[PDB]
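Have a look at the structure below before the remarks.
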Number of protein chains: 2
Amino acid sequence: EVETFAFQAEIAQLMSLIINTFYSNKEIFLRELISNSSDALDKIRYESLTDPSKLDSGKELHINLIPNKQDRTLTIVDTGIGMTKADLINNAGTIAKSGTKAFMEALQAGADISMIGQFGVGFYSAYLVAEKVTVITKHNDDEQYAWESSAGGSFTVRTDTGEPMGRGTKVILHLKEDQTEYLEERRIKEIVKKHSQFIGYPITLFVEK
Amino acid sequence: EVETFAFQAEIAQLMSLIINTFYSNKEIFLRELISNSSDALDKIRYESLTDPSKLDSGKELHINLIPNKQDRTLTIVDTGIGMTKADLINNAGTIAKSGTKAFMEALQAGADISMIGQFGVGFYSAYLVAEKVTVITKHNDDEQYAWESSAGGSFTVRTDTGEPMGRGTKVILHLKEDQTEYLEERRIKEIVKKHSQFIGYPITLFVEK
Ligand SMILES: O=c1[nH]nc(-c2cc(Br)c(O)cc2O)n1-c1ccccc1F
Ligand SMILES: O=c1[nH]nc(-c2cc(Br)c(O)cc2O)n1-c1ccccc1F
């Protein structure tokens, strides 16, 4: 049922760096996840031009931001192309090994953490605000899977028999106790306006209560 | 045999806007092309994680900048994934319609031309400095093709008979007479340092002669 995998040494080092480096501009995690969501939506939209049946799993191409103060979670949902089990095992669809190597070299040369997305490892900026990240995903060519990691050098992959999503990716951020500002409506609106104003897909910020 | 194609209407409008709008900050074209090269390199790097044989066409993942004052050309070469004939043609079709339309709307609302890359049409910033653009490309699943356009609403596609490149994309900018500063070593170095200082792949600026 649950398979446990060790992260390669470079990715584990990047995750420890993201967690342990003092860096106040944490809000960039949201631009990074929305950017990944936009890329995944572009991929399914492209594939649908030659094969319209690729949208049988859902025609709407959108991004939803779901805060939950009770669970202390911020969920980013997209109806993009999704990820296969193999993509999840490939460090949640990243070029994590070569990307980390190049990003560490850039940091040593004076680059800042906000440039993480240029190295194909933008997803890991989620650990600036989350103690645990759960990735629920459904690709047309595979079953629905749940990827999960609290860092610490390992991640798990299991088949998600739960609520079917049709197609796409759900990123569930289990926020650190001191990062609850990212659950507030006015904070999320401010970040979206600042860093993701020209995203080519509708972004819906859900209300609570 | 040369095939002639019409640009998607919105791209033809964007190209005329890029060519006719007064905009002094032309140097941003380099950042956009290097960004495209970086994305294409990410794609081949990702694909090789599951299939290492995808690097049989070349293991080195890099970007080369080649100025030629004699030919008045600036060439951007990458060893990325490359483009098939279908991609090469269809990139200028219906897929680019929304991003182009959204960019032209953003411009009407006060956005500036330098934001082109946020709309997935950064390639067309090449027409800020070039009177003609030639794109030589080689994808693992197809033959080598040459795309070309001097704008005016059409582009051509033909099989390339010149140097086979193994794998990747070559963007040849036939510079406007008044844009020859982009052939000078100190100008290219200054632009790379300013806009593309921390790319995930090595950038080599070739010396002339
Ligand atoms: O493809 C695909 N599918 N899905 C996906 C995702 C992921 C993530 Br981490 C997130 O957050 C979201 C999403 O949507 N994708 C991608 C994109 C971009 C990059 C890389 C990759 F993997
Ligand atoms: O994929 C692929 N392959 N190749 C390519 C290219 C292009 C261009 Br325009 C340039 O300049 C460069 C390169 O390299 N690609 C891409 C990227 C980005 C975007 C879109 C697309 F198509």
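Throughout, chain B uses Swiss-Prot numbering, with the displayed residues spanning 16-224 in order.
We read in the header that X-ray crystallography, 1.9 Å was used to get this structure.
Quick reminder: no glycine exception, Cβ is built from N, Cα and C everywhere.
Looking at Swiss-Prot, you'll find the mutagenesis B:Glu47 to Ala noted as follows: Strong ATP-binding. Strong interaction with HSF1, HIF1A, ERBB2, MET, KEAP1 and RHOBTB2. No effect on interaction with TSC1. Taking Cβ-Cβ distances under 8 Å and a sequence gap of 6 or more within the same chain, the neighbours of B:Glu47 (mutagenesis position) are B:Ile131, B:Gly132, B:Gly137, B:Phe138, B:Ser140, B:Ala141.
For B:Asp93 to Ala, Swiss-Prot lists a mutagenesis experiment annotated as follows: Impaired ATP-binding. Strong interaction with HIF1A, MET, KEAP1 and RHOBTB2. Loss of interaction with HSF1 and ERBB2. Los of interaction with TSC1. DSSP assigns B:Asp93 (mutagenesis position) to a strand in the three-state reduction. In the structure as shown, the Cβ atom of B:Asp93 (mutagenesis position) sits within 10 Å of 28 other Cβ atoms.
A mutagenesis experiment is reported in Swiss-Prot for this position, B:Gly97 to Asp, and the note states: Abolishes ATPase activity. Take the CB of B:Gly97 (mutagenesis position) and look out to 10 A: across all protein chains shown you find 27 other CB atoms.
DSSP assigns B:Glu47 (mutagenesis position) to a helix in the three-state reduction.
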